[PDB]
Each structure stands twice: as C-alpha cells, then as structure tokens.
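> I'd like to ask you about the structure that follows.
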There are 2 protein chains.
Amino acid sequence: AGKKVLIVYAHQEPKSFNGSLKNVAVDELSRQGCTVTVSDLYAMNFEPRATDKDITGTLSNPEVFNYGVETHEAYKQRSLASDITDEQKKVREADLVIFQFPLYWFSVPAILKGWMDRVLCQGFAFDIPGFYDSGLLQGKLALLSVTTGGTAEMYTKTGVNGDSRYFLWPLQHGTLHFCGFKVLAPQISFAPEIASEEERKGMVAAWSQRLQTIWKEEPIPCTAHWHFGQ
Amino acid sequence: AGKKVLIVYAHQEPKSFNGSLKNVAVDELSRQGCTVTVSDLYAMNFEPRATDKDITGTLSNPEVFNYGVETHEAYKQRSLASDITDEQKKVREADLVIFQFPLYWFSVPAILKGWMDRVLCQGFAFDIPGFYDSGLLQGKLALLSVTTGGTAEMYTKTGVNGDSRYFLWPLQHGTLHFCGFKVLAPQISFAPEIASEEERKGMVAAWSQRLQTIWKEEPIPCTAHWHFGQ
Ligand SMILES: Cc1cc2nc3c(=O)[nH]c(=O)nc-3n(C[C@H](O)[C@H](O)[C@H](O)COP(=O)(O)OP(=O)(O)OC[C@H]3O[C@@H](n4cnc5c(N)ncnc54)[C@H](O)[C@@H]3O)c2cc1C
Ligand SMILES: Cc1cc2nc3c(=O)[nH]c(=O)nc-3n(C[C@H](O)[C@H](O)[C@H](O)COP(=O)(O)OP(=O)(O)OC[C@H]3O[C@@H](n4cnc5c(N)ncnc54)[C@H](O)[C@@H]3O)c2cc1C
Ligand SMILES: CN1C(=O)c2cc(C(N)=O)nc3c(N)c(Cl)c(N)c1c23
Ligand SMILES: CN1C(=O)c2cc(C(N)=O)nc3c(N)c(Cl)c(N)c1c23
Ligand SMILES: [Zn+2]
Ligand SMILES: [Zn+2]
C-alpha cells in the first residue's frame, strides 16, 4: 500500500473478540502505510431498513413505491440520503473492503445486511444488465472476516452445520461477486468464546500475520464448484 | 385447520407483488377457518439492530456487552424489550410461520433479518443443547415465500445465480431447522417484474391454490443433500 482499505465493522462491544480483530487490522494496515477507514455501524447507529427515506426530495413514483427503482433513479440524479452516499464514497475509493462481523443466523448481523441492501444500489454497484463480471466494483477486492459460535468440526460437510463454504455463498457470490468484486479467501475465527485467553490471542495474531501479506493473495474462483463441489 | 398461522411480511408497498401474495395467503387461510396474524415489519417500523436497548434490566456484565449472553438472560428474567416479546407470543401461538419477502442479496431484507436476530433468542427458540431436531420450536411448521428479480433459468445449477436451493440454506437450515421447525417446500415466485400481468396473476393464483392443501404437505428433508445434491 499505496492502497486504501475500508473496514465495515459490525459489533456492539469495542472490548469483544471482533473489536480486537478490527483493531489489529487497523494497526497492521496502518503500519504498512495503507490508507484505512472504518465504518463502525453500531456506533454510527447505521439505518438498516430500506425505505422511502433513502430518497431525498420528491419520489420518482409516489403512488407505488418500488425501492429498487427509486434508489437506482436517486443514485443517477444524486438524490440518495447522505448516510448512503457517504458509504458509497468510501467504497468507491477503497482497493479492499474487509467485513468484520460475528455470524448471525449463518449470515451477517442485520445492521450489516442493511448496509449491503442500502449502499450497494443499482447504478453504483452494478447495472441491470451489468453484474457479476460486468459488475461496477470490478478491480476491487473484498474479504469476509467472520467469527462463529459453532466449532470448526460443526462446520464440516457432515457436521451439524454443514461446510462453512455453504453459508458463504449468498455473501461471496450473490453479493460480492455480483458487484464485480474479486473475493479473497475468508477469515473464519471459529468459536472464540469457548477458546482460552491464549488460543484467542493466537487467532488475533494469525489475522495480523495474514494481513502482513494480504496484497500478495490471489482471489478465489467465486464459483459454485468452490462453495459446494469436489 | 383448526390452526394458527403467522405471516412475517417484509415489503414497503401494499400494492406490490409481495403485497398481493401476502393478501392472498390471508384471504385463503381465512376462508379455510384458520386463525391468521400478520407482522408487517415496515409498517411496524420494526427495529432490526441487535443492541443493548433490547434488555431493560441490570446486565449480567455491564462492562463487556455480549448480545447473546444478555438476551438469553433477559428472556429468562422477562426483561426483554416488549417488541421482541410481542413477536415471540405470535410465534409461540402459531402452528405455521410463513415468511413473505423479496429476495435481497440472496437473503432476507435487513428488516426481516433483524426480526430473526432479535426474536429467535436463546431460551425462546433454542437452547444449547436444544437445537436442530431438539430446537424449542419443534412441532411448528415454517415456509419461505420468496420473490426474485432473477429468472428461474438464472437460478439453476448452471445459470449465473446457481440453483435456488443454494441460497435457501442459511434460512431453512441455519435458522428454521436450527430452531426445531419442520420446513415446508419454499414458494419461489420468480421475476414478477419481467412477467406479464397474466403471468403475475398466475403466480398469485398458484400460491392460493397451494395453500388450499398446505396442511396435507410433508416437510422437506432439510439436509445438505436436499440443498446441494450429489
Ligand atoms: C443473533 C445471533 C445469531 C447467531 N447466529 C449464529 C450462527 O448462525 N452460527 C453460529 O455459529 N454462531 C452464531 N451466533 C454466535 C456468534 O457468531 C458468536 O457468539 C460470535 O461470533 C462470537 O464473537 P464475539 O466477538 O461476539 O465474541 P466475544 O465474546 O467478544 O469474545 C470471546 C472471548 O474473547 C475475549 N477477547 C476479546 N479480545 C480479545 C483478544 N485480543 N485476545 C483474546 N481474547 C479476547 C473476550 O473477553 C471473550 O471472553 C449468533 C449469535 C447471535 C447473538
Ligand atoms: C436491495 C435489493 C436487493 C435485491 N437482491 C436480489 C437478489 O439477490 N437476487 C434477486 O434475484 N433479486 C434481488 N432483488 C430484486 C428483488 O428480489 C425483486 O425486485 C422483488 O423480488 C420483486 O418483488 P416486488 O413485490 O417488489 O415486485 P413488484 O414490482 O410489485 O411486482 C411486479 C409487478 O407485479 C404487479 N402486481 C402486484 N400485485 C399483483 C397481482 N395480484 N396480480 C398481478 N400483478 C401484480 C405490480 O403492480 C408490479 O407491476 C433485490 C432488490 C433490492 C431492492
Ligand atoms: C451463543 N450461540 C452459539 O454458541 C451458537 C452456535 C450456533 C451454531 N453452531 O449454529 N448457532 C447459534 C445461533 N443461531 C445463536 Cl442465535 C446463538 N446465540 C448461538 C449460536
Ligand atoms: C432490480 N433487481 C433485479 O432484477 C435483480 C436480479 C438479481 C439476480 N441476482 O438475479 N439481483 C439483483 C440485486 N442483487 C439487486 Cl440489489 C437488484 N436491485 C435487482 C437484482
Ligand atoms: Zn461467485
Ligand atoms: Zn436442515
């Protein structure tokens, strides 16, 4: 770096294991000389609901509200709510977007789901047609750093939870790839709450160490075969 | 039937295709004599964020906030916010829970993701142990009624989106089966915006017609093989 990174962070507690993973990511990428910005969604009280308040001024069809159409037209006419445009500018500038979050129901916490729903709008993140490899965020990298309650053994193809790759599909493929991102391999820190004080220190250190050489990684082939196949 | 149904509905616009599918479900299950309740999350301005405002009493650990630990303890103590217990009463009474929503990033809209995050807490919907076939909502049925932008061709194993069942996994397996529901086959209404007025009417009618015999259906085998094959 010479590189800009955005960390989109979704945890309530600065003292949490997620808070420690976000802080070491800021510490290490800052040390390397990278430009670093963090969107701390709970501290921002980030609005998750997709509503007509996301368009300023007058609606494109006030009779029948269509969120997708309204947001697409508002984006083209620079008429989105400023909380959304502020995130868009951070994404537009970033070379890498890291998402740091605890797994909630095999997915992102709703506050982070709402960041994907509201910030990655038509006209900004993709066009129709104009998605997956034609997506408007091509050239950028993305990485999921997730923590779980379930153990690694529970997250195997024949464990109770299935392979972790099975829950990544909607986030890596349906969201990040659809927008044109190249996807770096996920960082999955399994079951930190029932690990010891060491162990948790270890996982934090492994993430710091990985970040040392993050710019030398190639992306995954974000395919059904990678997620589901043999 | 002789049965109670809760419809958890996530669409901003009553005149929408989702709105029509929600209304026809209420119409047909009412006509059958069933007891029917709808949680219209956007009309309720349903809170999606998992925060410390969801607990009203003394926290177990006021120094380091852990949402899971504090909501489990608050469920037991009856100190959860009333919007969450209002939803829990609806679920507790229901024999079948239908989720009606447009697909957002291969998942539920954030407002609905927040209902899952905040309503299905430990102690209410599962315990550890007490999950998957031992989950606390055993005996209840759930059904996802989803609408998409992508066509059915795009949601096939060789199409750009992958098979439709791939995105269902975090919802049907990671959430509904984990809480002990038996899951009925999803209702997927593909690409209503693309379709003719006649084809849209046909999709609404197919859902109404299916609901006529819903109580005779068996659940799917909510397994990795059913979602992913081989
Ligand atoms: C609504 C909801 C839904 C969920 N759904 C799922 C799901 O579908 N699947 C699933 O597997 N799990 C699920 N979980 C559990 C959740 O993913 C895990 O609880 C979460 O990932 C744990 O991460 P955390 O940062 O909150 O842990 P924390 O409790 O913050 O940390 C774990 C321990 O690490 C300590 N710590 C903090 N910083 C450091 C450091 N630098 N070094 C060492 N230790 C440190 C803390 O003091 C603590 O003792 C769910 C939880 C909730 C609330
Ligand atoms: C944030 C966001 C993320 C999304 N992510 C994805 C995704 O990952 N994958 C994906 O495939 N799609 C995605 N979509 C597209 C979304 O799933 C579809 O736009 C939504 O499913 C369409 O449903 P609707 O009810 O909003 O449609 P509507 O626009 O209401 O329905 C189309 C038409 O049906 C008409 N209609 C209403 N009622 C009836 C009736 N009774 N009979 C006949 N016609 C009727 C309406 O008047 C309208 O003209 C996304 C959209 C947004 C906004
Ligand atoms: C605390 N906690 C866990 O440890 C854990 C493990 C798993 C799993 N392996 O699927 N899932 C959950 C889940 N859905 C919720 Cl809401 C939760 N609060 C919790 C877990
Ligand atoms: C409007 N719209 C679509 O028709 C459509 C289809 C597909 C898809 N994967 O097939 N995905 C999306 C998507 N992620 C967004 Cl945000 C959206 N606004 C939209 C679609
Ligand atoms: Zn992909
Ligand atoms: Zn299952």
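We're sticking with Swiss-Prot numbering for chain B, so the shown stretch reads 2-231, in order.
The backbone N, Cα and C atoms fix where each Cβ goes, and this holds for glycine too.
The following feature annotations were taken from Swiss-Prot:
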BINDING   B:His12, B:18-21, B:104-107, B:148-151, B:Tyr156, B:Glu194, B:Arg201  FAD binding site
BINDING   B:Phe127, B:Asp128, B:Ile129  substrate binding site
MUTAGEN   B:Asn162 to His  Loss of activity toward CB1954, no effect toward menadione
BINDING   B:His174, B:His178, B:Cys223  Zn(2+) binding site
> Just to confirm: which same-chain residues, 6+ apart in sequence, have a Cβ under 8 Å from the Cβ of B:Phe127 (substrate binding site)?
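Residues satisfying the criterion: B:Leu121, B:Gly136, B:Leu137, B:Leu138, B:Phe179, B:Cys180, B:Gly181.
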> Could you check the binding-site residues B:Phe107, B:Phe127, B:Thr149, B:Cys223 and tell me which sit with their Cβ under 8 Å of a chain A Cβ?
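The answer, in sequence order, is B:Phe107.
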> Once B:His174, B:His178, B:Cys223 are set aside, which residues in the chain still have Cβ within 8 Å of the Cβ centroid of the Zn(2+) site?
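After dropping the recorded site residues, what remains is B:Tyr133, B:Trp170, B:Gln173, B:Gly175, B:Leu177, B:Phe179, B:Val184, B:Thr224.
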> Given the recorded positions B:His12, B:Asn19, B:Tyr105, B:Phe107, B:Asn162, which one's Cα is the least distant from that of B:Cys223 (Zn(2+) binding site)?
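Nearest listed residue in space: B:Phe107.
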> Give me the non-local Cβ neighbours of B:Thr149 (FAD binding site): same chain, 6+ apart in sequence, Cβ-Cβ under 8 Å, ordered along the sequence.
B:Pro103, B:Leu104, B:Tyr156, B:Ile189, B:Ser190, B:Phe191, B:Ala192
> Provide the number of Cβ atoms within 10 Å of the Cβ of B:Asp128 (substrate binding site), excluding the reference atom itself.
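Its Cβ has 13 other Cβ atoms within 10 Å.
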> Just name the most isolated of the binding-site residues B:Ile129, B:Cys223, going by other Cβ atoms within 10 Å of its Cβ.
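It is B:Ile129 that, of the binding-site residues B:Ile129, B:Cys223, has the fewest other Cβ atoms within 10 Å.
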> Applying the rule Cβ within 8 Å of the centroid of the Cβ atoms of B:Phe127, B:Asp128, B:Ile129, what extra residues of the same chain belong around the substrate site?
B:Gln123, B:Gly124, B:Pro130, B:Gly131, B:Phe132, B:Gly136, B:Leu137
> Enumerate in sequence order the recorded positions B:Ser21, B:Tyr105, B:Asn162 whose Cβ-atom distance to ligand 6 is under 6 angstroms.
none
> Could you check which of the binding-site residues (B:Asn19, B:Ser21, B:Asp128, B:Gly151) sits closest to B:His174 (Zn(2+) binding site), going Cα to Cα?
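For B:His174 (Zn(2+) binding site), the closest Cα among B:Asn19, B:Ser21, B:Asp128, B:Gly151 is found at B:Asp128.
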> Taking DSSP three-state, what's B:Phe127 (substrate binding site) in: helix, strand or coil?
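Reduced to three states, the DSSP call for B:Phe127 (substrate binding site) is strand.
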> Are there any residues in the same chain, six or more apart in sequence, whose C-beta is under 8 angstroms from the C-beta of B:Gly151 (FAD binding site), and if so which?
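Spatial neighbours, sequence-distant, of B:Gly151 (FAD binding site): B:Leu104, B:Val161, B:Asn162, B:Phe191, B:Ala192.
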